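**Q** Structure incoming, see below.
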Amino acid sequence: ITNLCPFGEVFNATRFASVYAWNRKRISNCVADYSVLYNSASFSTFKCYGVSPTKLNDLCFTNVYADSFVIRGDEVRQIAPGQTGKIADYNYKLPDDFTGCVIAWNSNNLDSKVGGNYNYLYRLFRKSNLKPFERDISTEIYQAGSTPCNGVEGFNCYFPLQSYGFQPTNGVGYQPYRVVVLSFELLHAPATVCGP
Amino acid sequence: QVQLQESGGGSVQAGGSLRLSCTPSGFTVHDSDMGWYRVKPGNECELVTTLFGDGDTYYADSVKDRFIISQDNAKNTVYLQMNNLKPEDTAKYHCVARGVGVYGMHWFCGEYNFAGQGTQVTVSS
Ligand SMILES: *[C@@H]1O[C@H](CO)[C@@H](O)[C@H](O)[C@H]1NC(C)=O
Ligand code: NA
């Protein structure tokens, strides 16, 4: 464990995932300075659960996972234990007993465009809610009624994904926010990601 | 089945006006942000306008204040009022549902967008 953990490729990526197809990166065999991130004035959300951020430099884990995606600013509240709404329900679900940190910052300057950027998607329809940390990238037509759809969109036959419309003069609740979720995994197995 | 029913184009003298009407079939104007592209001579695509969810509007700099987008939810219709037309406005105008939505994942002018056949507009000297 001499390498510095490769967080820059996650936090500084040019393009982020759509939330329905959220990205996961395993972090291992490296030294992470969590305090430097935490004492970054770069984040408007930095919320930890089951761990102290001011103590994370003291701890070793087996693996760390860094999940990332874009959502609306008024949806960042959903990326926490115990939440409901279309993001928690059908896109990205934390467990009630989550151990980890939720990090977010406004990305209007990168992710909005004049005329609207519609390349970021979310799942609007699903027969049931996601379980914690589930990922669903399927695109089957959602049968909202009792008539079958036969692969054709129409009345009560919905393609299940929807674009966000991010344009620069949106109010801040409708602006894009980049999110990184750090989860901390301790197995009965060596422990490869340490603080300094 | 999903489609756009488009009307109101054709031929007009410079300085005249037209009004385009666009009515989705199999979905509604509430489902996505509505707008128009236009395909100018040379297969030159340009975003003309969009009515965003929040009620704000985008216009291309060359059409601002001459063209007005409006929407009547009860009629499931979006409108493009085209005043004081100019020869350089000549194009095939395409109503769009911007982005991905209940009508599917489609493309127009290189981006996510659901279009249909469009309406030619020809502005003479
Ligand atoms: C991302 O880039 C900024 C700008 O140079 C840098 O200061 C920051 O530390 C980077 N973030 C991470 C996680 O390395
Ligand atoms: Na709309």
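Numbers in chain A come straight from Swiss-Prot, and the residues shown are 332-527, in order.
Backbone N, Cα and C define each Cβ position, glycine as well.
As annotated by Swiss-Prot, domain 'BetaCoV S1-CTD' applies to A:334-527. While the structure shown retains the original residue, Swiss-Prot records the mutagenesis experiment A:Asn343 to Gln with this note: Reduced viral infectivity. Experimental mutagenesis at this site is recorded by Swiss-Prot as A:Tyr453 to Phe, annotated: Decreased HLA binding to NF9 epitope. Increased binding affinity to human ACE2. Quoted from Swiss-Prot, the note attached to the mutagenesis of A:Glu484 to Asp states: Increased replication in human TMEM106B overexpressing cells. Record note (Swiss-Prot), mutagenesis A:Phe490 to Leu: Increased resistance to neutralizing antibodies and human covalescent sera neutralization. The unchanged residue is displayed. Under its natural variant entries, Swiss-Prot includes A:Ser477 to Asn with the note: In strain: 20A.EU2, Iota/B.1.526, Omicron/BA.1, Omicron/BA.2, Omicron/BA.2.12.1, Omicron/BA.2.75, Omicron/BA.4, Omicron/BA.5, Omicron/BQ.1.1, Omicron/XBB.1.5, Omicron/EG.5.1. Natural sequence variation is annotated in Swiss-Prot for A:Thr478 to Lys, with the remark: In strain: Delta/B.1.617.2, Omicron/BA.1, Omicron/BA.2, Omicron/BA.2.12.1, Omicron/BA.2.75, Omicron/BA.4, Omicron/BA.5, Omicron/BQ.1.1, Omicron/XBB.1.5, Omicron/EG.5.1. The note that Swiss-Prot attaches to the natural variant A:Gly496 to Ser is: In strain: Omicron/BA.1.
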**Q** Count the other Cβ atoms sitting within 10 Å of the Cβ of A:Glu484 (mutagenesis position), across every protein chain shown.
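**A** Counting Cβ neighbours of A:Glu484 (mutagenesis position) within 10 Å gives 21.
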**Q** Identify, in sequence order, the recorded positions in A:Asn343, A:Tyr453, A:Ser477, A:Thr478 that approach chain B with a C-beta to C-beta distance under 8 Å; the answer is 'none' if none do.
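**A** From A:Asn343, A:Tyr453, A:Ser477, A:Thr478, flagged as close to B: nothing.
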**Q** Specify the count of other C-beta atoms within 10 Å of the C-beta of A:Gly496 (variant position).
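**A** Here the count is 21.
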**Q** Report the nearest neighbour of A:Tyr453 (mutagenesis position) in space among the recorded positions A:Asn343, A:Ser477, A:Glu484, A:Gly496, comparing Cα positions.
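**A** The smallest Cα gap between A:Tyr453 (mutagenesis position) and any of the recorded positions is with A:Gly496.
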**Q** Nearest to A:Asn343 (mutagenesis position) by Cα, among A:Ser477, A:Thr478, A:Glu484, A:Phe490, A:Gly496 (recorded positions)?
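**A** Closest candidate to A:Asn343 (mutagenesis position), judged by Cα separation, is A:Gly496.
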**Q** So if I draw a 10 Å sphere around the Cβ of A:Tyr453 (mutagenesis position), how many other Cβ atoms end up inside it?
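**A** The answer is 24.
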**Q** Looking only at C-alpha atoms, tell me how far A:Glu484 (mutagenesis position) is from A:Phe490 (mutagenesis position), rounded to the nearest Å.
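**A** Distance between the two Cα atoms comes out at 6 Å.
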**Q** Quick one: pull the CA-CA distance for A:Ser477 (variant position) versus A:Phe490 (mutagenesis position), whole Å only.
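**A** With distance taken Cα to Cα, A:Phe490 (mutagenesis position) is 16 Å from A:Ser477 (variant position).
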**Q** How far is it from A:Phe490 (mutagenesis position) to A:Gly496 (variant position), counting Cα to Cα, in Å?
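**A** On Cα coordinates alone, these residues lie 17 Å apart.
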**Q** Please report how many Å separate the Cα atom of A:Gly496 (variant position) from that of A:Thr478 (variant position), as a whole number.
**A** 31
